[PDB]
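Taking it in order: structure first as structure tokens, then the write-up.
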Amino acid sequence: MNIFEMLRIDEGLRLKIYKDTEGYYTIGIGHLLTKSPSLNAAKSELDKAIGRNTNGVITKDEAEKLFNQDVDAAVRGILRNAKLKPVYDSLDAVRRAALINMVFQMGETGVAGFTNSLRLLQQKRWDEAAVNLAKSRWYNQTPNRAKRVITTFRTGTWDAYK
Ligand SMILES: [Cl-]
Ligand SMILES: [Cl-]
């Protein structure tokens, strides 16, 4: 297991524009196109991201290419963030994967707001961190996904994904 496989499991893979859990237009492997309600706005954002006139459909390769860019961007978002970087630096390989997952899902800013949970992870207080992370909209909206990430922080293993 690795970050790629992990997020592929959590986000699935769709070749046609779709609505995410929040109802926003997305494609591929969790690749958010726009928060705007217009399918045209989304189609426009899609052609610009792919570099071609897509008509709202892309290939597997193209999805994987957005995926790679998106993973990369998340890591880099983390390393640049004064609140995130230090937590990330303090964790083992597994748990880092879990941190990346949340950033990919909610953005650097969203994650950086879990101040209390962040501090708990930095202190290596796994069970406490897991309880705190659960008291959030995040967990109430996408509970199964949140549970898997949370167990990952709690155990330092990939069990939740096996
Ligand atoms: Cl892009
Ligand atoms: Cl879920």
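Residue 1 is the first one shown; counting continues down the chain.
Technique stated in the header: X-ray crystallography, 1.9 Å.
Yeah, the Cβs are placed from backbone N, Cα and C, and that goes for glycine too.
For the published mutagenesis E11 to A, F, H, M or N, Swiss-Prot gives the following note: Complete loss of enzymatic activity. Taking the Cβ of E11 (mutagenesis position) as reference, residues of its chain lying under 8 Å away and at least six apart in sequence are, in sequence order, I29, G30.
Among the sequence features in Swiss-Prot, the mutagenesis site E11 to N is noted as follows: Loss of 84% of enzymatic activity.
Look at Swiss-Prot and you will find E11 (among others) tagged as active site, proton donor/acceptor.
Cβ neighbour count for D20 (mutagenesis position): 16 (other Cβ atoms within 10 Å of its Cβ, all protein chains included). When secondary structure is read from DSSP and collapsed to three states, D20 (mutagenesis position) falls in the coil class. The mutagenesis experiment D20 to A, N, S or T is recorded by Swiss-Prot, whose note states: Complete loss of enzymatic activity.
What Swiss-Prot records for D20 (among others) is active site, proton donor/acceptor.
Under its mutagenesis annotations, Swiss-Prot gives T26 to H the following note: Facilitates transglycosylation more effectively than hydrolysis; covalently bound substrate. Around the Cβ of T26 (mutagenesis position), the same chain contributes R14, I17, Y18, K19, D20, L32, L33, each under 8 angstroms and 6 or more positions distant in sequence.
In the three-state DSSP scheme, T26 (mutagenesis position) falls into the strand class. Here the residue is the original one, while Swiss-Prot reports the published mutagenesis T26 to E with the comment Complete loss of activity at neutral pH; covalently bound substrate.
For the mutagenesis experiment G30 to F, the note given by Swiss-Prot reads: Almost complete loss of enzymatic activity. The enzyme is destabilized by 1.5 kcal/mol. For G30 (mutagenesis position), the Cβ neighbour count at a 10 Å cut-off comes to 20, with all displayed protein chains included.
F104 (substrate binding site) is surrounded by 26 other CB atoms, counting those within 10 A of its CB over all protein chains shown. In three-state terms derived from DSSP, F104 (substrate binding site) belongs to a helical segment. Residues or ranges marked as substrate binding site by Swiss-Prot: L32, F104, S117, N132.
What Swiss-Prot says about the mutagenesis result for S117 to F is this: 10-fold decrease in enzymatic activity. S117 (mutagenesis position) is surrounded by 23 other CB atoms, counting those within 10 A of its CB over all protein chains shown. Under the DSSP three-state reduction, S117 (mutagenesis position) is assigned to helix.
DSSP gives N132 (mutagenesis position) a helix state. Among the mutagenesis results in Swiss-Prot, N132 to I has the note: 5-fold decrease in enzymatic activity. The residue drawn here is the original one.
Here the residue is the original one, but Swiss-Prot notes a mutagenesis experiment at this spot, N132 to M or F: 2-fold decrease in enzymatic activity.
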Can you tell me the CA-to-CA distance separating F104 (substrate binding site) and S117 (mutagenesis position), as a whole number of Å?
17
Around the Cβ of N132 (mutagenesis position), the count of other Cβ atoms that are within 10 Å:
19
Using Cα coordinates, what distance in whole Å links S117 (mutagenesis position) and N132 (mutagenesis position)?
6
Can you tell me the three-state DSSP label for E11 (mutagenesis position)?
helix
